[PDB]
Amino acid sequence: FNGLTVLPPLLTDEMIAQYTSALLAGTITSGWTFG
Amino acid sequence: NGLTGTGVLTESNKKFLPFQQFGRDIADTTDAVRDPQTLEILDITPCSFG
Amino acid sequence: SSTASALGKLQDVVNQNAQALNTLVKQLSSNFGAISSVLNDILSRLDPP
Ligand SMILES: *[C@@H]1O[C@H](CO)[C@@H](O[C@@H]2O[C@H](CO)[C@@H](O)[C@H](O)[C@H]2NC(C)=O)[C@H](O)[C@H]1NC(C)=O
């Protein structure tokens, strides 16, 4: 480093995967009604 | 030996050839030095900030 | 599974960011028309004026 910093994202990869799983399960089971 | 700088010095497991003196990796930043008196490779790390 | 380079967009975004950082760091070694690229040597080599 030389005065350079990298900050971590607020959302972790597991949380993003959880949103993806939730969206996909909702669209499989309900259709478009959950939107 | 004339190469100056700040940081924390630790023990390193690198292996120089018998004629190098110090090492750098990318963008030409020194990362390891060989002390003239013991001839053992040290390691340089910037001390923390933020 | 087999074909590579199918994700060129993300890869090139990463590469561009890394390249920009790398050149910014490497710019620290330029003389810029002065006598040296290090402050300590300039300070220790001659008078304030
Ligand atoms: C420089 O001086 C040091 C200090 O005497 C030498 O280190 C000694 O080396 C002998 C072997 O020849 C060891 O038995 C001693 O224990 C060492 N002492 C210390 C304090 O490390 C060293 O060999 C000399 N030469 C070089 C090139 O460094």
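Residues displayed in chain C correspond, in order, to Swiss-Prot positions 939-987.
If you're wondering, the header gives electron microscopy, 2.8 Å.
Using the three backbone atoms N, Cα and C, a Cβ is placed for every residue, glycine included.
Using a 10 Å Cβ-Cβ cutoff, C:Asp950 (variant position) registers 10 neighbours. In Swiss-Prot, the entry for natural variant C:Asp950 to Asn states: In strain: Delta/B.1.617.2, Mu/B.1.621. The structure shown retains the original residue.
In this chain, none of the residues that are 6 or more apart from C:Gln954 (variant position) has a CB less than 8 Å from its CB. Quoted from Swiss-Prot, the note on natural variant C:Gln954 to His is: In strain: Omicron/BA.1, Omicron/BA.2, Omicron/BA.2.12.1, Omicron/BA.2.75, Omicron/BA.4, Omicron/BA.5, Omicron/BQ.1.1, Omicron/XBB.1.5, Omicron/EG.5.1.
Following the DSSP three-state reduction, the secondary structure of C:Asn969 (variant position) is coil. In sequence order, C:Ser975 make up the list of same-chain residues 6 or more apart from C:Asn969 (variant position) whose Cβ falls under 8 Å from its Cβ. Here Swiss-Prot describes C:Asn969 to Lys as a natural variant; the accompanying note says: In strain: Omicron/BA.1, Omicron/BA.2, Omicron/BA.2.12.1, Omicron/BA.2.75, Omicron/BA.4, Omicron/BA.5, Omicron/BQ.1.1, Omicron/XBB.1.5, Omicron/EG.5.1.
In this chain, no residue six or more apart from C:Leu981 (variant position) has a CB-CB distance below 8 Å. One natural variant named in Swiss-Prot is C:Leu981 to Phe, and its note says In strain: Omicron/BA.1.
Here the residue is the original one, but Swiss-Prot notes a natural variant at this spot, C:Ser982 to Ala: In strain: Alpha/B.1.1.7. According to DSSP, C:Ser982 (variant position) sits within a helical segment. The number of other Cβ atoms within 10 Å of the Cβ belonging to C:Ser982 (variant position), over all protein chains shown, comes to 9.
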Statement: Expressed in Å to no decimal places, the gap between the Cα atoms of C:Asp950 (variant position) and C:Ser982 (variant position) is 44
- prompt: According to DSSP, which of helix, strand or coil covers C:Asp950 (variant position)?
  reply: helix
